[PDB]
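Written below as structure tokens is the structure these notes are about.
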Amino acid sequence: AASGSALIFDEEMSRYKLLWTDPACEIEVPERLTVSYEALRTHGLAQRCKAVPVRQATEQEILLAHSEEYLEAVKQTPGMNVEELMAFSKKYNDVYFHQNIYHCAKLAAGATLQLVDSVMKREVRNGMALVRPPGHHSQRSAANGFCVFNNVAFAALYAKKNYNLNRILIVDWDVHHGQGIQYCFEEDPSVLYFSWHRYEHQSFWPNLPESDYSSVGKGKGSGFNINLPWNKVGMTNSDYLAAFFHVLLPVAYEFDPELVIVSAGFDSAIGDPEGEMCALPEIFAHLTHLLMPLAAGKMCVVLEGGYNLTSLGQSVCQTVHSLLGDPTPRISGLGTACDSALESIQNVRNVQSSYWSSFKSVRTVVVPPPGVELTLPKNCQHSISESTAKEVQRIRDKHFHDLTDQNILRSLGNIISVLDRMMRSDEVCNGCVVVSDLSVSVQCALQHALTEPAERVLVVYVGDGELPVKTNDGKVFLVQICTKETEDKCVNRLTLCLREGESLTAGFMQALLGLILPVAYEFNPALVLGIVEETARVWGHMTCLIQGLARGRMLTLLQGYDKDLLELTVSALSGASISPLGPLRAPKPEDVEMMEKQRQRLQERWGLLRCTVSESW
Ligand SMILES: NCCCNCCCCCC(=O)NO
Ligand SMILES: [K+]
Ligand SMILES: [K+]
Ligand SMILES: [Zn+2]
């Protein structure tokens, strides 16, 4: 399988700049590239990525998305002086030209195609290209918004032609609307374009009516263009995550893309002069991580905007951190989206209701049963202290007097050993332990974590019984996926009873993206505890996405030995790729009704669940 992450960059693309007075473009400086690459080198991230050289995009590759007349007009700019370059740039909106910009434009485009090839050739698992000029505003016969050629549009068309892909997802989290990408794939159902952008009721640049939520695509591409307009500035982490959980992610996993291309503009981060939003650079580590379970991890990150030189480097490294599989930082202070964001999210979901189902040294430690030996990935390891042995003795005599099964005692010693290495040693991140007795193992795992201390523990249990888990003090949230419909009493437990059949994968994924993840992210646990009983596919996507919480510190307790299940949890816990879910039969209405009743029951306490504007009394 593929491994590593590509970092495509070249200092040549920082060798064009603005040569005349223009306050509209004076923020697009060469230092954007040099600051971002040097930030990756300072933090040791560039040295960890496979450096792929940039090449020039050929003429025929440029003609994939641009006209011959516009290409030949740009081709003449290297021969122009300052006066002629100023006159040529006046023919367009918010863009300047340079003697070298046509050279770097072909390099920025070629760098994107180099990144597409390395990912599609399985030479790397994912990658990022630091390019200038940007591209998502560029159109078929016009330069626009600092862009000359549409790099991301090139990547999708290049991937369609040379690899025969049928479904490509484009995620534009830049703060500006990439109308060039929208125009290019307006009638193409093979490319799904998502974009959030500062809109302010069309008053913000580029002031386009097509940037609104009602532009869903044209013809056979209807429903494959998703615009989410930000009508107020200061959007926070809660707004960005609500946009993912309730708009992008449900559509993305139903779309099931064969490749993910990200128009990664970081002017959506706090401190940027263009965006004026308030999301921290840490949010981009999660925006990346939440998309990695798609397309078997094949993700191509292309740089677009980002103009606060300090805010830029921080978010670039947070993106590469997630691409390399590093633990995601904890996000605190999460809550409901603001009213403006909730109105936007509500409107996009309604207009897309007719096109999509959901609307209207060691990273992992494994302890198999005694004697079972299995092949482990490179970053995983098998399992005992004398202090742990004494503590298991102390736990036994106080809480389990009539208990002598010396193999049950073995697992409890491993649970303490694994948890001690996860929280305190900082050398182990997560782990998986095969378990015989559930009630004693869950009790030991949960109680030992609270005194570690883990101030908050999220428990995700796939079973039917009741477990020794107290959820009455705010330190524990219980997520239970069961077979028997249980009346949920209190606002700190989430019980999902899915009506059995061939619709469980679709219903579970909708509950994962729409209920579990929004609640888990607001809860901000210090450790995740996964529990699966013997009587109890989709667990790989759950294990990977849930690692966005608690810095990826998850302990999974598997009851009984299933090598297939064991091998999948360990693979997902270790950071390996997750095989894509195929086409899923749309969820049963009885499950959607059940999931919406739980949202009504919990969204007043966990505002991140809200996908509507609350009714004021
Ligand atoms: N604050 C006033 C609005 C001026 N807007 C200038 C357009 C440049 C677009 C660059 C970009 O980041 N594209 O993604
Ligand atoms: K955007
Ligand atoms: K589209
Ligand atoms: Zn931008």
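Each position is counted from 1, following the chain as shown.
Heads up, header says this was done by X-ray crystallography, 2.5 Å.
Backbone N, Cα and C atoms are what each Cβ position is placed from, and that goes for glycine too.
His137 (active site, proton donor/acceptor) falls within neither a helix nor a strand when secondary structure is assigned with DSSP, and so counts as coil. If you look up Swiss-Prot, you'll see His137 marked as active site, proton donor/acceptor, on the strength of experimental evidence.
Summarising the annotation, Swiss-Prot assigns substrate binding site to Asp22, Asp94, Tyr307 and lists experimental evidence as the type of evidence. In the three-state DSSP scheme, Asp94 (mutagenesis position) falls into the coil class.
Under the DSSP three-state reduction, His176 (Zn(2+) binding site) is assigned to coil, being neither helix nor strand. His176 (Zn(2+) binding site) has a Cβ environment of 28 other Cβ atoms inside 10 Å. Taken from Swiss-Prot, the feature Zn(2+) binding site covers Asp174, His176, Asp267.
Around the Cβ of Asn93 (mutagenesis position), the number of neighbouring Cβ atoms within 10 Å comes to 15. What Swiss-Prot says about the mutagenesis result for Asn93 to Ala is this: No effect on steady-state kinetic parameters.
A mutagenesis experiment is reported in Swiss-Prot for this position, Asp94 to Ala, and the note states: No effect on steady-state kinetic parameters.
According to Swiss-Prot, the experimentally introduced change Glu274 to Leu is described as follows: Affects substrate specificity, diminishing N(8)-acetyl-spermidine deacetylase activity by 20-fold and enhancing acetyl-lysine deacetylase activity by about 100-fold. Taking a C-beta cut-off of under 8 Å and a sequence gap of six or more, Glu274 (mutagenesis position) has these contacts in its own chain: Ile27, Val175, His176, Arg198, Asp267, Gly305, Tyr307.
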Shell list (substrate; ref centroid = CB of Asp22, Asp94, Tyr307; cutoff 8 A): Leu18, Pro23, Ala24, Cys25, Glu26, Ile27, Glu28, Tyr96, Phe146
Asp94, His137, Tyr307 as recorded positions, winner by CB count within 10 A: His137
Of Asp22, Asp174, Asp267 (the binding-site residues), the residue whose Cβ has the fewest other Cβ atoms within 10 Å: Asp22
Spatial reach required of the 6 unmodelled residues, as Cα distance in Å from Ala536 to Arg537: 11
Close recorded positions near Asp22 (substrate binding site), where close means Cα within 10 Å, chosen from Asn93, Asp94, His137, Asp174: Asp94
Where the model skips 2 residues between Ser383 and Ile384, distance between their Cα atoms in Å: 8
